[PDB]
Amino acid sequence: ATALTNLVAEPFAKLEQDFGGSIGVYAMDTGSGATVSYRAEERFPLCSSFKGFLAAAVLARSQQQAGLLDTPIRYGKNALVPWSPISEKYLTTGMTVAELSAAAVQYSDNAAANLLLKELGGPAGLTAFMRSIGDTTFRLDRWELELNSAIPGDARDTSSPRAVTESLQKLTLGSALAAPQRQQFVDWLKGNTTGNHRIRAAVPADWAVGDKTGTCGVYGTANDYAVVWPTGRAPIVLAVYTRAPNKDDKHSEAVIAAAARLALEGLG
Ligand SMILES: *C(=O)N1C[C@H](NOS(=O)(=O)O)CC[C@H]1C(=O)NNC(=O)[C@@H]1CCNC1
């Protein structure tokens, strides 16, 4: 017999009703193939969370272009947009592509993300990279800061929890990238500084986590995705996305952490 997905799903429905919105979750246990799934194929805004995949796209390009990660990007003052705390420090020198990538992933730096998008041929170039690894759901259409609008019913700048999880697995654990690039992506995710109150909060401190967060700041829209390495057994990949119908509906980190915990405890 197969899993009773109603019983797996029920606690997410209670959680999202207290939240006043929708919660989407997909988790995969790479040891057993077990999954947990709730609204996993619905679209949610990416917000900042695209920046993880952006860094992966940069790493893929570095496989065709030796030394890409070493290349300095020397930008002018109009690259600077708010929530760019790392790129704002280096206006007088520039930053390398590696530094920009680290900042985009680990501080969610907005200007760094735009600078890397430009290197890859814009939002369409990142979307094309995702299509190359078989993700037909992901779409990035706009740039920082407009991509955060999170308007209900807008398909722009969205993906699904399942597609995010599947793509994250391919890139971090599968062989979609060469091993050095794969480990770099993992190391950048592991060094994230913005995720302590989201998926990380549901994971024992003994276990390594790499993640990328997103917070659109409107329509209850926020998210996190992660790889979790429990000691001595197969890693877990998961994504938790939220949205809500009213512009002034609050996002909640506690709800993301709670949904992560329900997903992790429900596997296998
Ligand atoms: C990503 O979603 N953003 C970058 C910053 N870090 O948050 S997080 O670690 O990724 O969760 C800040 C949140 C957000 C972002 O860019 N916020 N800025 C806005 O969305 C602008 C104000 C309202 N619309 C544009």
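In order, the residues displayed for chain A correspond to 22-289 in Swiss-Prot numbering, which applies throughout.
When the header is checked for method, it gives X-ray crystallography, 1.5 Å.
Just so it is clear, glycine is given a Cβ too, placed from its N, Cα and C backbone atoms.
Taken from Swiss-Prot, the feature active site, nucleophile applies to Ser69. Positions annotated as active site, proton acceptor by Swiss-Prot, on the basis of similarity to another entry: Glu167. Per Swiss-Prot, beta-lactam binding site is recorded for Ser69, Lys72, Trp104, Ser129, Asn131, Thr234, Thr236. Listed in Swiss-Prot is the mutagenesis experiment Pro103 to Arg, annotated as follows: Increases catalytic efficiency about 40-fold with respect to ceftazidime and reduces catalytic efficiency about 10-fold with respect to nitrocefin; when associated with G-239. Per Swiss-Prot, mutagenesis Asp178 to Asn is noted as: Reduces thermal stability of protein. Listed in Swiss-Prot as a mutagenesis experiment, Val239 to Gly is described as follows: Increases catalytic efficiency about 40-fold with respect to ceftazidime and reduces catalytic efficiency about 10-fold with respect to nitrocefin; when associated with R-103.
Ranking the recorded positions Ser69, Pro103, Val239 by Cα distance from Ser129 (beta-lactam binding site) puts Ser69 first. Within the set of binding-site residues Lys72, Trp104, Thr234, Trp104, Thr234 have a CB atom less than 6 Å from some atom of ligand 1.
Fewest other C-beta atoms within 10 Å: among the recorded positions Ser69, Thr236, that description fits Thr236. Counting every protein chain shown, 29 other Cβ atoms lie within 10 Å of the Cβ of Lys72 (beta-lactam binding site).
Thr234 (beta-lactam binding site) sits 7 Å from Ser69 (active site, nucleophile), counting Cα to Cα. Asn131 (beta-lactam binding site) falls within a helix when secondary structure is assigned with DSSP. Reported as a whole number, the C-alpha separation between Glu167 (active site, proton acceptor) and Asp178 (mutagenesis position) equals 10 Å. Considering only the recorded positions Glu167, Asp178, the Cβ with the fewest other Cβ atoms within 10 Å is that of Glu167. Of all the recorded positions in the list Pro103, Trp104, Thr236, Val239, the shortest Cα-Cα distance to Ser69 (active site, nucleophile) is found for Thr236. Annotated pair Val239 (mutagenesis position) and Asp178 (mutagenesis position), C-alpha to C-alpha distance, rounded: 14 Å.
Following the DSSP three-state reduction, the secondary structure of the residue listed as 'active site, nucleophile' is helix.
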